[PDB]
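Encoded as structure tokens, the structure appears first; notes follow it.
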There are 2 protein chains.
Amino acid sequence: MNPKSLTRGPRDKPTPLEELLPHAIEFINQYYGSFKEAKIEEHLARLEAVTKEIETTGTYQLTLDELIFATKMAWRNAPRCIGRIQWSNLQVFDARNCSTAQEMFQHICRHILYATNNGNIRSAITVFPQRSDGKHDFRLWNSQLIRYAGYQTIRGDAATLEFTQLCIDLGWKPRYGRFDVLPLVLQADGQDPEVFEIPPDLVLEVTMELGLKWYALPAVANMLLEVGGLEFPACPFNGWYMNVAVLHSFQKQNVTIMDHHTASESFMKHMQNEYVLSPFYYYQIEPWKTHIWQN
Amino acid sequence: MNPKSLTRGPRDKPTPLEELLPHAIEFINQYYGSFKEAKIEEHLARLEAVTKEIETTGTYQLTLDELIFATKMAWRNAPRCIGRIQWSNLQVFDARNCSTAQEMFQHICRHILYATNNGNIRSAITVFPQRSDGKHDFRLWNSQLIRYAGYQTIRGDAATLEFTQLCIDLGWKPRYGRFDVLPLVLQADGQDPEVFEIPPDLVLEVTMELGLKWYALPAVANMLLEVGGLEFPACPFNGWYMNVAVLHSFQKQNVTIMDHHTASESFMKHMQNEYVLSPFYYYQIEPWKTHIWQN
Ligand code: HEM
Ligand code: HEM
Ligand SMILES: COC(=O)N1CCN(c2ccnc(-n3ccnc3)n2)[C@@H](CC(=O)NCc2ccc3c(c2)OCO3)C1
Ligand SMILES: COC(=O)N1CCN(c2ccnc(-n3ccnc3)n2)[C@@H](CC(=O)NCc2ccc3c(c2)OCO3)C1
Ligand SMILES: O=S([O-])[O-]
Ligand SMILES: O=S([O-])[O-]
């Protein structure tokens, strides 16, 4: 075998124009090829502008349209994603102009709100600024936008035990329940991560005595979007969930799950929208294992 | 004399609870003893939970913290290791949940990347699932993560002549250069080994006409970690290298070697982290000499 790595690590310097160019060209190719025999003059022109730009600025900016196309194509290329069948149903939030962790927070707040949509889950992705030299990376240290802390008898999510310790170390006041929603650990422009509490009303939970519940919104926070040689280390996305007591409560409280109805319904919308792998979503090495602290 | 064996062979059945228990207890002892006079109540509790667990499941799971402690203590106990002076500088990757060779491959890919770190070598260990009955062993058939094949006039590394033949027998397409990087021969859950080509960009080489070069990352792939009666047959680790043309090129290309600066620097970090032997790393009998082929 010769499988490729699903992880795309850090860089301490920009991509060689000699590496970036062939990649940029192939993306513009597949992007414009999507207009089958249409816009050949548009294609050629884009090729020149992009090339000139990489040659002068050392990099290039995708159009919003190329971005939206990349996010959807990268979703289609997600091997294990079951929801990719309806890849056209995706809302893209352009935060490529984001510059601070406070701004990141606000963008993430906007995504959670739109996406949650009172239980009627909508798929969305918020794309932050692309990696430049690798020394000014935007990153969400969390693995998911919404997740429960695991403390001590483990009091919480045993799966988040490491990250929870990290938050406490960053200053986060650890309560000790088993359903504590972890704050967002946001890194902007390569700085040290800032901790921000997620407004509690933004978090929709399905109430499964046991006193059990769970969050409604499944959002991956730590992947990297690669497109045309460009890399976006911060691009949180979400879908809706795919043991029967749960299946019943999600439905009872009207929070979207991938049941037969939703399967039929979303595919229908997807279909009614009809009228190495790249782009691709890569895993990353956990940021606390690679971060060089300023403070 | 009465030296002990440095090899820890295979088992075809689980460890007797009567053998495992005294061992588990002594590890929890030294682990908790590390908090000198602190957490005696924590210690006692752990003892009960572990005992109960061995008695019910027939075995026990270390905490991530106990694992990290074991990996570092086993490094400290490595007699011939010169880098153990700075044993606190170790990154642990928990793959105890790994279940397939494809997953193993991905984990190994993640380690190589982190560890290599563009030449600025970082020490890491990736720990795979512990031996259960001995019939579902995870193993890396390679002796090192990165090594050159030796063919024929020997065309390569004479030291890897046997393993190279093995790879070819497993299906590997042998090129015939003297710097062919061998694929990874991964055994998951006791099955037959699967061959995976290491993504070439993951391999950093120091370019020593002669056309000589060498890989930057020295990683031991075939040792066994014993801790508290538990055994981990798959736990690849690495450090950085410790004839003058070489010393100069490693430095010139900024690939970490254990020179006076690195010696001062790493010890400093190690020190600034201050603010029979068990655990222990055992050698193993070469897996092709003991493997029972399914296919
Ligand atoms: C709309 C509902 C969706 C459903 C029901 C769905 C379902 C799934 C499932 C079942 C998994 C595997 C879970 C696991 O490994 O435990 C998954 C993984 C994943 N999904 Fe989705 N998903 C949805 C939306 C999205 C969106 C909007 C994107 C991106 C824009 C996306 C990208 C991916 C990625 C990148 C992974 C990992 C793929 C891999 O590693 O092979 N998903 N999804
Ligand atoms: C950080 C840099 C490190 C340096 C420079 C270093 C240096 C060495 C040297 C010089 C040897 C002997 C080589 C030989 O026999 O030819 C060695 C062996 C060994 N090292 Fe390291 N090492 C490092 C990191 C590590 C790490 C991270 C671990 C494990 C977590 C480790 C575990 C061992 C083991 C188990 C052996 C064999 C010991 C024995 O059989 O007595 N080393 N190392
Ligand atoms: C090695 O790790 C991984 O490959 N992953 C990717 C899958 N995971 C998650 C977590 C939350 N949301 C999503 N997610 C959302 C849309 N697409 C995927 N994936 C994480 C694992 C996880 O918690 N999965 C539960 C799960 C199952 C089905 C889902 C889901 C989450 O979200 C949508 O459908 C980590
Ligand atoms: C009987 O065999 C053994 O005891 N061993 C253990 C030492 N060896 C190796 C090989 C690669 N990396 C390491 N290694 C890495 C970190 N610590 C040790 N050891 C192998 C032998 C070897 O190739 N040694 C070269 C060497 C020398 C100094 C090193 C080194 C490798 O790695 C770090 O410092 C096999
Ligand atoms: O948007 S599509 O290709 O059904
Ligand atoms: O981590 S220590 O004991 O210097």
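Chain A is numbered as in Swiss-Prot; the shown residues are, in order, 114-265, 270-325, 335-368, 413-445, 478-497.
Going by what the header records, the deposited coordinates were determined by X-ray crystallography, 2.2 Å.
Using N, Cα and C of the backbone, Cβ positions are placed for all residues, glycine too.
Long-range Cβ neighbours of A:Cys194 (heme b binding site) (same chain, at least 6 residues apart, Cβ-Cβ under 8 Å): A:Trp188, A:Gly365. Swiss-Prot lists A:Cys194, A:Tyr485 with the feature heme b binding site, giving experimental evidence as the kind of evidence.
A:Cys211 to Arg appears in Swiss-Prot as a natural variant; the accompanying note says: In strain: NOD/LtJ. Taking Cβ-Cβ distances under 8 Å and a sequence gap of 6 or more within the same chain, the neighbours of A:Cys211 (variant position) are A:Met217, A:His220, A:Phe241, A:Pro242, A:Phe251, A:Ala305.
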Where the C-beta lies under 6 angstroms from ligand 6, the matching recorded positions among A:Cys194, A:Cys211, A:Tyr485: none
Straight-line distance in Å that links Cα of A:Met325 with Cα of A:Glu335 while 9 residues remain unmodelled: 11
C-beta crowding around A:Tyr485 (heme b binding site), within 10 angstroms: 17
Secondary-structure category, per DSSP, in which A:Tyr485 (heme b binding site) falls: strand
Those recorded positions in A:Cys194, A:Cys211, A:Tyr485 whose CB falls under 6 A of ligand 1, listed in sequence order: A:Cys194
